[PDB]
Amino acid sequence: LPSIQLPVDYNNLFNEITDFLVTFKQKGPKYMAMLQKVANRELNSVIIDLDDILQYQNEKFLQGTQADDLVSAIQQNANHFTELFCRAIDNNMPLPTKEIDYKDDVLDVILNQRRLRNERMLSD
Amino acid sequence: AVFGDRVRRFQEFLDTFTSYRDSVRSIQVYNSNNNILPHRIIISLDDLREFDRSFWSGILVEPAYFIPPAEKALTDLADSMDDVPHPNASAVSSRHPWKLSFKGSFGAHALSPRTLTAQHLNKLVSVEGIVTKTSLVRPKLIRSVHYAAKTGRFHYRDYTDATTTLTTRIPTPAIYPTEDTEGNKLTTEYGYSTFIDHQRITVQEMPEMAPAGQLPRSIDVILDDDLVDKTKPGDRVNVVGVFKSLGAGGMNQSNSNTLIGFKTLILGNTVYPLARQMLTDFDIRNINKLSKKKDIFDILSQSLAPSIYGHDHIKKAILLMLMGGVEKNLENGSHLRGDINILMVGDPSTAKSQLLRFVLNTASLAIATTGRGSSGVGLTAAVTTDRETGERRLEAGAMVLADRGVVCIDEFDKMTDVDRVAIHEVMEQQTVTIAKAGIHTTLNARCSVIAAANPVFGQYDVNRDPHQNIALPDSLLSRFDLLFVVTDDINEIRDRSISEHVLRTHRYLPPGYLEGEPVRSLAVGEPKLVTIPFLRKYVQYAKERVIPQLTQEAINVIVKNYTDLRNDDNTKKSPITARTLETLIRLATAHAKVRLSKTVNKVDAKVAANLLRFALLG
Amino acid sequence: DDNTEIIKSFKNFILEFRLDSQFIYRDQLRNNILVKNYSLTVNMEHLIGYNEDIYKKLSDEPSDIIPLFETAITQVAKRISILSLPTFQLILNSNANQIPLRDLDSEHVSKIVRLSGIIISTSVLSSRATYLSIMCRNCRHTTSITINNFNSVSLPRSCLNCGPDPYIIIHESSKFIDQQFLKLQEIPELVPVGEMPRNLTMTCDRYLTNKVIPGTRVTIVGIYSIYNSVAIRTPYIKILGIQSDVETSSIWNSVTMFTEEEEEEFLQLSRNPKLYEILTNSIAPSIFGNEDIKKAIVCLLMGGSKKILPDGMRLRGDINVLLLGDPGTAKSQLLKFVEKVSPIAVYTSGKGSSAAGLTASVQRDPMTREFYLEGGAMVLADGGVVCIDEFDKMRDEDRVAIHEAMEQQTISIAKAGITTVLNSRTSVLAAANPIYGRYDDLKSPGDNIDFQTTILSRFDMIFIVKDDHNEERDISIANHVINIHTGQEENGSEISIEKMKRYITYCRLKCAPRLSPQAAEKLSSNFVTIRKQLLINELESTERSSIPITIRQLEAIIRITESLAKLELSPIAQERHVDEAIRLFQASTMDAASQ
DNA sequence: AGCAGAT
DNA sequence: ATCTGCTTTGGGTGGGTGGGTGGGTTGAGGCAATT
Ligand SMILES: Nc1ncnc2c1ncn2[C@@H]1O[C@H](COP(=O)(O)OP(=O)(O)OP(=O)(O)O)[C@@H](O)[C@H]1O
Ligand SMILES: Nc1ncnc2c1ncn2[C@@H]1O[C@H](COP(=O)(O)OP(=O)(O)OP(=O)(O)O)[C@@H](O)[C@H]1O
Ligand SMILES: [Mg+2]
Ligand SMILES: [Mg+2]
Ligand SMILES: [Zn+2]
């Protein structure tokens, strides 16, 4: 399995994605508000507007801090960026604002019991 | 060792002839400015023969060992030329080497599907024939690029098949690598992988060149990358490629036959059409000068089928049919056709079939069908399965294959009602609707129909009304712009004239032959009667760059003629209708096309009126 | 061990065999290598004469010794042509008794046999391997294999770890040959009682391919063998030689298969002052009278000449003849003779025929599920004559399916995706009966003929044969037939079927006369008079003529003139032929129309 | 490649 | 526990001494019964 040196580094792209999600504004940041709605079980679909990414890139360039071309990278290879964006959102999901019935969900109980079992195993 | 030497020898050839370098540079510049030209170059085998005889002989007789070196040399030259500042990651990962295509003169390798034998395997050949089938285009995996998240480095894998290269290699299954050499997880990067298109076509021997009592044969061809959709069924092509064999051919113990041969086929390098004539400035100026004449219509009409005596008006109608009308579709949805349909009914031996055959030969696109030889499915389309992919699809029929052309139907009255319904639908709507095998679609069939039929009793009877003389439905009859009824009336002067004409025709001898000698290429790349080639050029020019528009004067002429024609005591061989108005407008537009005019004038209306009056009231 | 001795023995036959003062096989080999025909035809009577032991081996185990006689030929060819070349093919000729196709059974397996039959189908050429270059998947070790096509071979199962079947063929370094498949049907007369004719599969190699066409009688020398496709094997014959009475190669390409000595005979025969009489008398020697029909059949066999005008129009060059008449006239016998004299011919009954049976039919391959085209009677008879008997029993649709192939000489198909225009250049000779079985003079001619004017106008000459009871003629016919029943001129008044067929082929491929101006003026005046005669006859009777006279009849007269000229290898047609053509037209078609 | 069997 | 070995998808690179109540389904052509 030989190797090549492509002119793409996913670390700078991941940092750019995180900055775009946490800082972009068009009220508070648009995508942070959408994530807030997602956390409260209101919303179940996050749509990323490439227009917003282009606007953010050009604003960064105008500020002088030029960065990597995110829109072209997404267009040229889009399967990877779904996972990258999902990871970025997972990292920055805000805490819920409205109380919900966690015990009703099967997964919450199952994962709580998994945590308890892991704690018991570690204590041994 | 030898490969590098050959690459150097081909590189020295490309240096000596600068046309290929200039073409490569122009292609690269055009790509940089930008829809996108492929990485292919046409080299003349004659120049290679003049430069180095051994290399030319090797490329013609051992292409496997001589074409890859030349392709690599060309790719190296192109890379040395390239000056793109920033390469996109896809471009860096892309596997797009330059491909080589040939022209010139093949001495004894110019063959046909019938003459290709086992002696020609592993050689560069050129084959001519008709394309009869065409599979669906499916991408083919060549290179895959992966990313190791932990290691932060990309890897790649190269795949090869029996039909993607000229030298035999170990087969590579299409399984994508999942784990790195050290056990890291690998995620495929599709956007950086390389896939190329792939299609398989069948080329059939020309029917007219076949031996006596033998059906034509065919050969399978493969086209990859930029040669994928350069041909459609019913096209005349000249294909250049390498004749190969594949598989184990029964040498594996699984097949117990012991009497089956190897598979064979051609990997194409070039495709050369054999349909549109390229017009020169001299030809265009001659066309215009002729069109300025006041009797151009008569000259062009007479030039059609010089060996058929009489039938002036039918020839004029055939000319107007070759030129066609102007197609208009309205916003509301009404779609007015600009095609002219013609029906000939008459007594036996009146030159109807010969006129059909002449129209078949002259017209740019024309398909031949008869009454008892066709079928409802064979005219519209058939449901079959694709050998390459095993997917359900449709095969175009006679009417669909002749899209934007002409279809000649001989023995129109010998068809069946079930088969007549398909033609009724096609002429009425100009489309084909198909509901079979879970397929719902609408194929476009915009063609002009010229047909010849015989009366019910085999000979037109004046006493009986036209309805009793023709067995076709009235609805089907109303869809023909011009109905010509031709009768063989015995006369002295006419008989002497026709007999003398026939005798003169039968005494022709083609140049290059002796008396009593029964009648039987060099390169691949490449009141006076008007010759047929010039007639074709004229028709192409006129129907390609003229769109006449009506004018109030032609409008007055047409309305007057329609008004007088409909309410007139004299009987008509066909019943007047509002469709006659559309036919009048269509004929006027076509005649305006003949003169190379942007507007329809009084003269065009008066010509259309005279033609329709002759058709209706003799 | 023994193989080298066998090879040495067959090499000494090719180098030591002289019947007088000429080395027949050494000289045959040199002459064949000079024109690039790598083969040697050996007569088995000569081998039985040199050493009978060599014949005993070649006949006891044919598929083991034949491969060792090919290598001997190759070695001798190298010695004779190269001053210090694929394996040479061996073609065999024998005069042993022919085994009937249906008598081949388990007692003849792996033996040399001679048999005759009719070829019904031929396959598209395949490619068989003769020298493979192979490589190993794992260790990449290169090797080669050599194969002879005589089966009792596969890639090595174990390399030379490497798993089973480690070798892959390197195609760009291998060499292949040609292979063809043929279906052989037994002759109609040989078939036993109440049995359908039986087929047999055959395969030929290299220089024995593209030697036959469907529908031609052939004689085959080969090996009756078996190949596995439970404990049964499907038999087949491995051809070692083909002999035919038809020069198919000349017929498909140029003029060939005529020796200068044979060619000289044809010119001498053409120079005969009265060749027309000899040919007329040579057709149906056993049928009394009917001289005009025999002359018409001579003209039909000869054919006219076809022209391709600069504008592209093609003019038919074949002649179509219809025989309408009463029973017992010997129309069917004339058709059965014409089928037997013509180089290519098919005899079909209008009743037992169909539109697809004639022309071509669309068929589906059960394996590939793909439609293909199979030729019918008019394709199988291409370049020859079709004898459609019982023309009146044919259905209206099946008869209508013949118009284009009779006039335009093409078969347009548009069915199951397949869209083409085949070629069918055939002459139709039809026999029919009137409506009432006998031509009844009391009723008008429009009542005795149910054929439409369109189909009738396509026939060049129409013969209305009427049987009149005349005592003198009746006595003559009785004497002739009794002589036939109770009972060889060959003295310049008649030529056998074989010679006549060869002469027809020679004339067709050698001559194509053209009309001179005088003939043109004569034919043109005659056409004007005939058309006037039909009009005077029509004006007299309200009824419209049932036998038409259109331009096709003018072209038919021209074709008859050209055939009469071609009969004598005359490059130009003069008035002496126009007069005969006009006489024949008046004797057949104007005679039919007058009634 | 998954599963079925012999050492 | 390890080494050795067969067979798919569905399709003619298994077949017709396995058949069509084991699935691969439209197109053409011939025949009896219906007209
Ligand atoms: N006006 C003509 N000039 C020259 N040849 C003619 C003319 N009319 C008929 N012919 C001759 O008629 C011959 C055959 O007639 P053709 O097939 O053209 O007639 P058709 O109208 O199609 O007849 P059918 O009703 O039998 O199909 C051709 O060889 C052609 O030479
Ligand atoms: N010179 C002859 N004239 C007529 N018949 C003959 C002659 N010589 C032999 N025959 C007999 O003619 C019979 C063949 O029938 P023939 O071909 O005459 O029928 P046809 O008239 O063409 O057909 P159909 O009676 O069905 O209309 C054979 O029995 C043959 O013996
Ligand atoms: Mg016709
Ligand atoms: Mg008979
Ligand atoms: Zn090995």
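Chain C residue numbers are taken from Swiss-Prot; in order, the displayed residues are 22-105, 132-199, 205-212, 235-303, 321-578, 587-694.
The deposited model was determined using electron microscopy, 3.2 Å.
Even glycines carry a Cβ here, placed using N, Cα and C.
What Swiss-Prot annotates here:
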type	residues	note
DOMAIN	C:366-573	domain 'MCM'
BINDING	C:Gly416, C:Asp417, C:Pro418, C:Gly419, C:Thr420, C:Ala421, C:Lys422, C:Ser423	ATP binding site
MUTAGEN	C:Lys422 to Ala	Loss of MCM2-7 complex helicase activity
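Features per Swiss-Prot, on structure.
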residue: C:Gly416; record: ATP binding site; contacts (Cβ under 8 Å, 6+ apart): C:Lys422, C:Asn524, C:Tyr530, C:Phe554, C:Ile555, C:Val556, C:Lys557, C:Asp558
residue: C:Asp417; record: ATP binding site; contacts (Cβ under 8 Å, 6+ apart): C:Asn524, C:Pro525, C:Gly528, C:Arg529, C:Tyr530, C:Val556, C:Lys557, C:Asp558
residue: C:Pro418; record: ATP binding site; contacts (Cβ under 8 Å, 6+ apart): C:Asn524, C:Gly528, C:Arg529, C:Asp558
residue: C:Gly419; record: ATP binding site; contacts (Cβ under 8 Å, 6+ apart): C:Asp558
residue: C:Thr420; record: ATP binding site; contacts (Cβ under 8 Å, 6+ apart): C:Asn381, C:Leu414, C:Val556, C:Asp558
residue: C:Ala421; record: ATP binding site; contacts (Cβ under 8 Å, 6+ apart): C:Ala375, C:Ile378, C:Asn381
residue: C:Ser423; record: ATP binding site; contacts (Cβ under 8 Å, 6+ apart): C:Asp480, C:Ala522
Cβ neighbours of C:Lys422 (mutagenesis position) where a neighbour is any other Cβ within 10 Å: 25
Listed binding-site residues with Cβ under 6 Å from ligand 4, out of C:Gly416, C:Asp417, C:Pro418, C:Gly419, C:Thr420, C:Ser423: C:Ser423
Chain A neighbours, filtered from binding-site residues C:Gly416, C:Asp417, C:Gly419, C:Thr420, C:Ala421, C:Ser423, Cβ-Cβ distance under 8 Å: none
Conformational class of C:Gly416 (ATP binding site) under the three-state DSSP mapping: strand
Shell of the ATP site beyond C:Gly416, C:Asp417, C:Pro418, C:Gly419, C:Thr420, C:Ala421, C:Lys422, C:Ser423, same chain only (C-beta within 8 angstroms of their C-beta centre): C:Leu414, C:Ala522, C:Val556, C:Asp558
